[PDB]
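Undergrad: Here's a structure for you.
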Amino acid sequence: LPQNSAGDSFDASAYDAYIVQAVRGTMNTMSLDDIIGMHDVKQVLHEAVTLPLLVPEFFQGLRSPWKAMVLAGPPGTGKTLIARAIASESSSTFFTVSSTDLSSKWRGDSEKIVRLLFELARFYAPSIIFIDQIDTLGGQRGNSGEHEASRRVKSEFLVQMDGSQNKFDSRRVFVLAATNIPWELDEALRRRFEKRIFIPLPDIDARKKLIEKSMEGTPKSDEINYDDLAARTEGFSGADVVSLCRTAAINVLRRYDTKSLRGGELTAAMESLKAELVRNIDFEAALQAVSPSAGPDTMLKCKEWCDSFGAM
Amino acid sequence: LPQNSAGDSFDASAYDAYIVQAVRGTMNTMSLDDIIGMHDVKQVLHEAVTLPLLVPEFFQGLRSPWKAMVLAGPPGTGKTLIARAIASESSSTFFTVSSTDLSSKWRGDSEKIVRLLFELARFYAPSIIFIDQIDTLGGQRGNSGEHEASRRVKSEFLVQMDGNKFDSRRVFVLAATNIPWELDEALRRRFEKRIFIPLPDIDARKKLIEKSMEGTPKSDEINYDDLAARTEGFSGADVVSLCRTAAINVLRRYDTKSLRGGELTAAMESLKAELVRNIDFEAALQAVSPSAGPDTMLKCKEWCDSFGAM
Amino acid sequence: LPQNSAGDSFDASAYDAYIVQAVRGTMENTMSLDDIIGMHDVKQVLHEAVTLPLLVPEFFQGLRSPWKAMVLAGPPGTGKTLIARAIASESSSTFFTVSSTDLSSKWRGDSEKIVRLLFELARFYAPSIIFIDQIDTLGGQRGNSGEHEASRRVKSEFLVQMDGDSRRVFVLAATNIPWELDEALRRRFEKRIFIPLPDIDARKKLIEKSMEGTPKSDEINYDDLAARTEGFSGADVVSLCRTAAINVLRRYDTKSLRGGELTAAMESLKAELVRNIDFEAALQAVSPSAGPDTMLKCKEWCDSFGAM
Amino acid sequence: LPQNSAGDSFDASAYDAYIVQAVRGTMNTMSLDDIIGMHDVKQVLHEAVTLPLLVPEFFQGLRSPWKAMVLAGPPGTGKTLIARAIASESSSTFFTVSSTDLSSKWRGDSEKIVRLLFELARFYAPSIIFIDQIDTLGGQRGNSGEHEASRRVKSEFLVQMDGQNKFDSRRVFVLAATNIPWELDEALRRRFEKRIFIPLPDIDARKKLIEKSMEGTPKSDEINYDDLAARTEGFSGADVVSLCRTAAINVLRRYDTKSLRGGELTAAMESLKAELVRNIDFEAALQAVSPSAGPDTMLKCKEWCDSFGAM
Amino acid sequence: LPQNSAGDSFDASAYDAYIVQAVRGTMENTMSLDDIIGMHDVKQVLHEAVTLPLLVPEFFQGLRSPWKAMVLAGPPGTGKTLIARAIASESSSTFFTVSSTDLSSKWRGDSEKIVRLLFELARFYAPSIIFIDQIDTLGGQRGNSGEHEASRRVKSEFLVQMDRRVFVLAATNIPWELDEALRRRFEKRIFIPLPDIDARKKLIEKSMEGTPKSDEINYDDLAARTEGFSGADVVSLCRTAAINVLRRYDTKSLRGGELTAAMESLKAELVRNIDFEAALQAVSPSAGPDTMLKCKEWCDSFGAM
Amino acid sequence: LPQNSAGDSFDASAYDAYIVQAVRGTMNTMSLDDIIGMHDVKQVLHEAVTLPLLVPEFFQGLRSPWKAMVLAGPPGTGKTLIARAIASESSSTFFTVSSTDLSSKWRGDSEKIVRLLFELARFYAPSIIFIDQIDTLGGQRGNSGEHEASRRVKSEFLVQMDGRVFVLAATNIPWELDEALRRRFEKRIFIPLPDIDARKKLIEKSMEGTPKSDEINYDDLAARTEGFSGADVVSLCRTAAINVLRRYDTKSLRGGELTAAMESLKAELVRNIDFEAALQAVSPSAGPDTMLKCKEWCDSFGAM
Amino acid sequence: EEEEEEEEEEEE
Ligand SMILES: Nc1ncnc2c1ncn2[C@@H]1O[C@H](COP(=O)(O)OP(=O)(O)OP(=O)(O)O)[C@@H](O)[C@H]1O
Ligand SMILES: Nc1ncnc2c1ncn2[C@@H]1O[C@H](COP(=O)(O)OP(=O)(O)OP(=O)(O)O)[C@@H](O)[C@H]1O
Ligand SMILES: Nc1ncnc2c1ncn2[C@@H]1O[C@H](COP(=O)(O)OP(=O)(O)OP(=O)(O)O)[C@@H](O)[C@H]1O
Ligand SMILES: Nc1ncnc2c1ncn2[C@@H]1O[C@H](COP(=O)(O)OP(=O)(O)OP(=O)(O)O)[C@@H](O)[C@H]1O
Ligand SMILES: Nc1ncnc2c1ncn2[C@@H]1O[C@H](COP(=O)(O)OP(=O)(O)OP(=O)(O)O)[C@@H](O)[C@H]1O
Ligand SMILES: [Mg+2]
Ligand SMILES: [Mg+2]
Ligand SMILES: [Mg+2]
Ligand SMILES: [Mg+2]
């Protein structure tokens, strides 16, 4: 384990070797204008991560900074992306915790990993933790057929996420989480996650700006009407418009005969290909060849849940 | 290990170093008058902690003081706050154990950390043990998916918590939970006070909104009766969260995403004097919803009205 | 290790120095066998297995050799750790006490030697008595799932040690989950007895035995408080008496006086009677830790397998 | 864990000695022109494996190579054959994963095998992972009878497959194969780009398969391949090879060759080397094996891949 | 250690003194083999395996060599250890007793030393009988899930060490958990059944040989009403009958005085047939008929009866 | 090691000098046609070892030459007899592999022995090796409390199975086999109970030294021993022989003049009542449940 | 002089 700023150290004698290794093993060039839409999530991150680093004299008392946020939405949009975006464009240490680190063969080695994780995140810095796929980790607490060791992991998160009983020695921490199934969190753990926020599928203008964003760096023609592509991809998620642009960019390879020249005269035709632009024929065939991973019953259920018990 | 009052010393020789360390590792200035409501819990804590220090010539015969108490109710209502307020107002040695101090991968340490804990709690002082989330620790005994090394911990809690007419050193075991129908039938008997804790009614949210808004400059336009009547089913934590989101909504009217570095602290001086208006409550009351619908409140009330001893 | 009667000595040489400290850690005249009400059958078995061999030991020979074990089993609050204290107070015998935690060590093969030292010390000292509390731990069938390897040698040491020299040990166990016992261990417990919740006439004697010693009124009708409980576990009637007795402190409110003239108000409240309003206001705040299906399961098991 | 290219070695310190052996247990002359039909699969495999190997200056940025493919359809069509063919076609390292490798006794000893498998696939060369029968590993997540140790395997796949992504170190390509493409997840479908569907019968493909299976030196008289194509309706790609096999067993089963020894034993064995088959053993071979597949599964998979499938 | 016959001496110099103490601590209050009711086949094998080679050592020379192992299976309470103690008493063979608390061995590489020293000491005193009680323990599967790295050495030390005359008995309640390589080293797997209608009357008539019964000669009824009594429960029935002879005179009221002449008034009191009827209402069998059926099926499948 | 055909020689100086001495100690006129059952096994061996070595252009290409077979059945059938008959009938270097030819004390030499064995099998001739008692060699690979060297020797076992040399398996407990082992086992054939053929001669050989009457008919007894294993006939004659002793009275009367009664009992000879009481008292230790589970396994995981 | 300890594993 390295030292922190201001030259102190950490006395990790009470925990074994492999637990320290398994918490140490979870420790650029992105920016928060590379995320199309999602205004209120950017607002909450701006007033709970970036503003206390600048003006710490304001957030004292009732205006204390937040310490949790869970993003709930359909499986297409940008939730994993906003965590790496806030990890790059900040000055705090980043803990990526998945559900496969809080797991060991012995008895009583998950809760000690969670305890060491929160102690390290409080010791180092004003850090933030990003628990990805929270619903495989904390489910309901009184279900039929859960193990007797996952219950202690949920109880450890419950005891550790609120605390720091001394009003002095206030070192900040911030827990971020993403879910596709938000109606399956415990009623006691859902209280600690203040600021439940829904993330919607992109609208018309978000689809237009995302097509404009991803189609730069590659030369296109001037006959592409972006309004027709923005109005014809009705029902597309956020991670399907990028797949549409990738299919439209490789269709300029599919229209030439490259399977025929098998090795011979193959390196020669690739020379003139890298500057050939993409006309409207490729976007027409890419619309004809790509369908969304639809079924908006999950989007409807998640929107009704975050409209009932949500706090933007 | 430290000494105690009257200069004695404990002789911890038969226990290894990492057990007495794990028990040593579990040993601001708020008053009991800021907890809103919960009158009967204050009454039992009063006549079980405060009065045996002032006049001990009364609690002698049949009136020996209570030895346990379990709070039960929906999440976010005021349990760990009453535990920290008792730790801050009394003069007792306070232990805060949980389900992760009592576990170790060796065989025969889970049922020795508990024994060392109770021996220190009876040796030191008129102490108070606060076992948190006891539904994790003591479950139903003759169950299906129970590993063998939890039966010994439940048996140790059953053996320690009931024992000569001498040894008049007091130990008061306070415990909190929010799924009370999973406690063992041999352990539900030991906790001889099983009080229920309700969500606040329409007169205990007015005092809570008045209490959390002392310090921030507000106007004289807001009327607390309408804000007490438009919140139904809110917990204590949700009312505190609403009173926080109002002041952050005072921040959210100015576009502070625009200024970058230059005199931003000078720009933040005009903001640290603005008053919290009614528009901020009309926005924050639409921005905040309760955390859970009523289905565990009704089950906890149906349990504590048939098996509870208030 | 102290010497026994008649000045003998034990040779604890083959054992380590922390096993003997644990067994010595397991090892008066205050209570009596009249303080417990009800339970005539277990009192008869104790009287014929503990007391009467001491007076006329020329009678208990041959077929009438005295009993060697017992199991008290029933609902979780009816009084079965009280009778172990009442037989420890009212006897002249070495009374061990072994819970489930004075057997475990994290070293391999010291958990099944504490048992052997316990039985050898119990033989060597006296006509002694062992009281293994919560016998459903260290019980269970031996062909179970998730059973550790040391926790079978514990059961095998209990199995090989508890049979087969006119020296007497009387192992007495108590539990509230009786059906989770071994098949070759509940053969050795030669008397398996049931204890019920108290009936209508036992609860009146329990009320009168707990309430005496505290000055009361002469208008309390005890028969109504005996007929009005109807399901109280026998350890909850003491709780009803205590909540009735402490209710004289919640009638004169002391939460308003803090220090100022309080200690004389606690003298004016020292000798105040317990009127009927106390019991009427205490019956609406005490309920049992009920669920009588545990009592019905224990009744069915002790009526299909009990040997009184 | 022997070695890789350029002589480096792996540091398997954090994993046990019975897991790394179970990942090591997951590691011939089949041509690329043996498979007939299936032009979409060959196109995607070509432009995602072979052209990125030769000229990687073309594939960067927006034209990044693909990372996934699903082969869904009726049983007996040749998905394992395409897996083995693209194994033998390149010099890639070939892993093979079924549902019987990812199962152990101790809690948390199954989530490590997936992580070690993906770590070895990244540590070695450009490699191909072939998850066979993914309808059992990744089902629906919020199901009714979901086990508590099968949600963390799906969570491990979801977290491992999308990855702190720039300057791509080493390419991995993960296939799949299923018969039931609707009992699959909603966060594992999205990570599987290029979901495609393959059909079993075609009349020119049936003709080419009976052309590519006929290697009998006798029977220059039973060439009824037009009638063998008209009687190939409802037959899968596996039924045709077994049809040719039962034809070649009915070549020697039309004539009784039992109790033929002592007198002309050797002459009875080499006279079947030129035993001319006709329409009679051809018809007996037709009436031997029936098409044991109904149209409901193929119609359901076609109705699924017409709506949720990106070619 | 003592010496052996013919004046020789054993040189146990390569072992520590405490291993010699732990093996020496295991090695005649007269019983008789006629004091056990039932089980003629087990006595038949014990006869042919222990008693005949003492008297006719010329007949057992080659292929008619005696048996060298045995393992008794059955329900709890059917009398497995009584056969072992009875054959321990009335024989000039050196007896032993091995249990699972006797191979404790807190150090490493020391349990196999105890086992090997036991089997070296058995082939020193030339007739020898070993009685490994409760062989369920130490007899798990050699490739099981939760097992130490030392218990497999114990099972391997037996499987190499089972091959100067010795004889090894055993006894089990759950015989299906025996290992496959440990099973075929035992030459005879006998079943031990519950008492029938004829054996129970003999047991009630044998146990009440000291106290005076008077006219309750209706022993067929007592052999009829106890349906599934497990052999070790009818002894509890006779014991409860004698203590119920004590219980009819109310003795819990006297306090010291007249507690000798009244105890002399009961020393000659005879057992009427009200007490057996009052004793059948308060004795029930210790288990159900489950383990009987399971061991019966295991002996039908594997038991070389 | 001796020389092989076509003028070749092995130089095994890279390996140890004691592993070769442990593999060289494994290198007649037995029953050629005395097995009157399972003629399909005779046909598949006839087309797998005899026919691709007489006419090697008849079993090629589409007529695929096999590589492995797993024999499964009762312990009373001829599992060793068929492999020994093809060993004494063919002209190939028959090797054998039990669980005893693979165990060594050092680490790193328990896996080289199978490499040397397959190298000698490919080097000498188009041989045939037979893994005897495969039921203990390869079980589950991903097991827990087993030591790691079994996984290493099984990985070295899988490293050299692809390579002519005809490996063949015989198992009695096939359900312990791994899911990855059974891929190379190309036919898990269901082998049934045998006929009278070789049990009668074992009855005749196992009663020598004991006087017998001339009224015992071995056909009726050898037609009633349907399913007995190798040692079960020995158990039958042991039950008859000790029934001769137990028919007399020596348990009741004791001590006095037992020598004459024992000598008169030793003079006694086996009658038909002894064997008739022995066939009802020597019940087979092979219970009638294992063949059923072998039937369900060969229906599930094999093609039989 | 190599002592031995006992540990606890959990399974599913
Ligand atoms: N709002 C957005 N702006 C720009 N790009 C986006 C946005 N949302 C999604 N994307 C694109 O989608 C791709 C994948 O998104 P991402 O990985 O965040 O999905 P996800 O949140 O992981 O969903 P899940 O967690 O359900 O798998 C990214 O490459 C990104 O370019
Ligand atoms: N009666 C009350 N008076 C004042 N504040 C309260 C009251 N009840 C709850 N709160 C507020 O609720 C917040 C959390 O309370 P608390 O710690 O009791 O939650 P909890 O019930 O312990 O949570 P859990 O149910 O998960 O254990 C505290 O910050 C406190 O300000
Ligand atoms: N028959 C009785 N006579 C007097 N007091 C009794 C009786 N039965 C129960 N009690 C009360 O029960 C309390 C002791 O509890 P008890 O003896 O029931 O232990 P227990 O609950 O049986 O033990 P476990 O928890 O293992 O069941 C005493 O304080 C006493 O007031
Ligand atoms: N399209 C095809 N082209 C060439 N050969 C084929 C084709 N389809 C089937 N075959 C032949 O049929 C045989 C069976 O194919 P295979 O073993 O791949 O079954 P499968 O498709 O994996 O079945 P399933 O998909 O149900 O697992 C192969 O040996 C192959 O030679
Ligand atoms: N056939 C019998 N003859 C004489 N006494 C018997 C017989 N069967 C049972 N007993 C009585 O049963 C009691 C128990 O005997 P024993 O200890 O041998 O049973 P066990 O089942 O072998 O013990 P375990 O359960 O440890 O195996 C003995 O005290 C004995 O008096
Ligand atoms: Mg994600
Ligand atoms: Mg709390
Ligand atoms: Mg008790
Ligand atoms: Mg016994």
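We number chain A the same way Swiss-Prot does; the residues here are 156-182, 188-472, in that order.
Header says: electron microscopy, 3.6 Å.
Cβ coordinates are placed from backbone N, Cα and C, and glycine is handled just like the others.
According to Swiss-Prot, the record shows the following:
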{"type": "MUTAGEN", "residues": "A:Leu231 to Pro", "note": "In ct81; dominant negative"}
{"type": "BINDING", "residues": "A:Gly233, A:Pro234, A:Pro235, A:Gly236, A:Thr237, A:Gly238, A:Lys239, A:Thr240, A:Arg351, A:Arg352", "note": "ATP binding site"}
{"type": "MUTAGEN", "residues": "A:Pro235 to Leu", "note": "In ct93; dominant negative"}
{"type": "MUTAGEN", "residues": "A:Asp322 to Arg", "note": "Severe loss of ATPase activity and complete loss of microtubule severing activity"}
{"type": "MUTAGEN", "residues": "A:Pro360 to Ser", "note": "In ct46sb23; gain of function"}
{"type": "MUTAGEN", "residues": "A:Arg414 to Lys", "note": "In ct46ct89; dominant negative"}
{"type": "MUTAGEN", "residues": "A:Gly470 to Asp", "note": "In ct46ct82; dominant negative"}
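Describe the structural surroundings of these features, if you would.
TA: In this view, A:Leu231 (mutagenesis position) is surrounded by 24 other Cβ atoms within 10 Å of its Cβ, with every protein chain counted. Secondary structure at A:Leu231 (mutagenesis position), as computed by DSSP, is strand.
Annotation for A:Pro235 (mutagenesis position): same-chain Cβ neighbours under 8 Å, separated by at least 6 residues, are A:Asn340, A:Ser397, A:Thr458.
Under DSSP, A:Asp322 (mutagenesis position) is assigned to coil, being neither helix nor strand in the three-state scheme. Annotation for A:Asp322 (mutagenesis position): spatial neighbours A:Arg352, criterion Cβ-Cβ under 8 Å with sequence separation of six or more.
All protein chains considered, the CB of A:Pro360 (mutagenesis position) has 16 other CB atoms within 10 Å. When secondary structure is read from DSSP and collapsed to three states, A:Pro360 (mutagenesis position) falls in the coil class.
Reduced to three states, the DSSP call for A:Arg414 (mutagenesis position) is helix.
Within its own chain, A:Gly470 (mutagenesis position) has A:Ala232, A:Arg356, A:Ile357, A:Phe358 as residues 6 or more apart in sequence whose C-beta sits under 8 angstroms from its own.
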Undergrad: Could you state the CA-to-CA distance between A:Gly233 (ATP binding site) and A:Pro360 (mutagenesis position) to the nearest Å?
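TA: Cα-Cα, rounded: 7 Å.
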Undergrad: Given the binding-site residues A:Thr237, A:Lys239, A:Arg351, which one's Cα is the least distant from that of A:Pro360 (mutagenesis position)?
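TA: The answer is A:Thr237.
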Undergrad: With a CB cutoff of 8 A to chain D, go through the recorded positions A:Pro235, A:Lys239, A:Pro360, A:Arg414 and name the hits, or write none.
TA: A:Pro235, A:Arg414
Undergrad: Near ligand 1, which of the recorded positions A:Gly233, A:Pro235, A:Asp322 have CB less than 6 Å from any of its atoms?
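TA: Near the molecule: A:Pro235.
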Undergrad: What is the number of other Cβ atoms found within 10 Å of the Cβ of A:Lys239 (ATP binding site)?
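TA: If we count other Cβ atoms within 10 Å of A:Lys239 (ATP binding site), we arrive at 23.
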Undergrad: Looking at the binding-site residues A:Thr237, A:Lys239, A:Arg351, whose Cα is closest in space to that of A:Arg414 (mutagenesis position)?
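TA: Looking at Cα distances from A:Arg414 (mutagenesis position), the smallest one goes to A:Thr237.
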Undergrad: Could you round the CA separation between A:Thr237 (ATP binding site) and A:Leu231 (mutagenesis position) to a whole angstrom and send it over?
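TA: Cα-Cα, rounded: 11 Å.
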Undergrad: Round to a whole number and give the Cα-to-Cα distance in Å for the pair A:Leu231 (mutagenesis position) and A:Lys239 (ATP binding site).
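TA: Here the two Cα atoms lie 7 Å apart.
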Undergrad: Would you mind working out the Cα-to-Cα span from A:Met182 to A:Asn188? 5 residues missing in between, answer in Å, no decimals.
TA: 15
Undergrad: Rounded to whole angstrom, what's the largest C-alpha distance between any two of A:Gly233, A:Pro234, A:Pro235, A:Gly236, A:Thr237, A:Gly238, A:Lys239, A:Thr240, A:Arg351, A:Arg352, listed as binding ATP?
TA: 26
Undergrad: Counting Cβ neighbours within 10 Å across all chains shown, tell me which of the recorded positions A:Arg351, A:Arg414 comes out on top.
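TA: Compared across A:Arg351, A:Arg414, the most Cβ atoms within 10 Å surround A:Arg351.
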Undergrad: Should A:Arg351 (ATP binding site) be counted as helix, strand, or coil on the basis of DSSP?
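TA: Note: A:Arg351 (ATP binding site) is helical by DSSP.
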Undergrad: Rank the binding-site residues A:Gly233, A:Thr237 by the number of other Cβ atoms within 10 Å of each Cβ and report the first-ranked residue.
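TA: That would be A:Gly233, with the most Cβ atoms nearby.
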